[PDB]
Amino acid sequence: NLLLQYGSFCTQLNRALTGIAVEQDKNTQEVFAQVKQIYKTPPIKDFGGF
Amino acid sequence: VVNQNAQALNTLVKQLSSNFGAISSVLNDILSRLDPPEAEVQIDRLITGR
């Protein structure tokens, strides 16, 4: 009851935390998901000696 | 960006109607209803909150 008269500081804090937490998935997607198809290596390993 | 700036400005404007533990949000009511040498203890908390 005493906290609800202080305004909406906690709404701003929750919004900031949500904005911080939502961008980690965006960072991971933009770093690792640059490929469109899942390529598979051939069973043979004749790479010229490498 | 436009929406977040607008909502931040709107939140800042709407924060002016909070009580912050004072008798009322209206400054005129505080300075008129209460006796002047004892209204400072009500003015200061509102000032600090704003």
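The numbering of chain B matches Swiss-Prot: 951-1000, in order.
Technique stated in the header: electron microscopy, 3.0 Å.
Using N, Cα and C of the backbone, Cβ positions are placed for all residues, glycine too.
Per Swiss-Prot, the features are:
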VARIANT   B:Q954 to H  In strain: Omicron/BA.1, Omicron/BA.2, Omicron/BA.2.12.1, Omicron/BA.2.75, Omicron/BA.4, Omicron/BA.5, Omicron/BQ.1.1, Omicron/XBB.1.5, Omicron/EG.5.1
VARIANT   B:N969 to K  In strain: Omicron/BA.1, Omicron/BA.2, Omicron/BA.2.12.1, Omicron/BA.2.75, Omicron/BA.4, Omicron/BA.5, Omicron/BQ.1.1, Omicron/XBB.1.5, Omicron/EG.5.1
VARIANT   B:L981 to F  In strain: Omicron/BA.1
VARIANT   B:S982 to A  In strain: Alpha/B.1.1.7
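Location within the structure of each feature annotated in Swiss-Prot.
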{"residue": "B:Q954", "record": "variant position", "Cβ contacts under 8 Å, 6 or more apart": "none"}
{"residue": "B:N969", "record": "variant position", "Cβ contacts under 8 Å, 6 or more apart": "B:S975"}
{"residue": "B:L981", "record": "variant position", "Cβ contacts under 8 Å, 6 or more apart": "B:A989, B:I993"}
{"residue": "B:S982", "record": "variant position", "Cβ contacts under 8 Å, 6 or more apart": "none"}
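Listed variant positions (B:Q954, B:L981, B:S982) with a CB under 8 Å from any chain A CB: none.
In three-state terms derived from DSSP, B:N969 (variant position) belongs to neither a helical nor a strand segment and is classed as coil. In three-state terms derived from DSSP, B:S982 (variant position) belongs to a helical segment.
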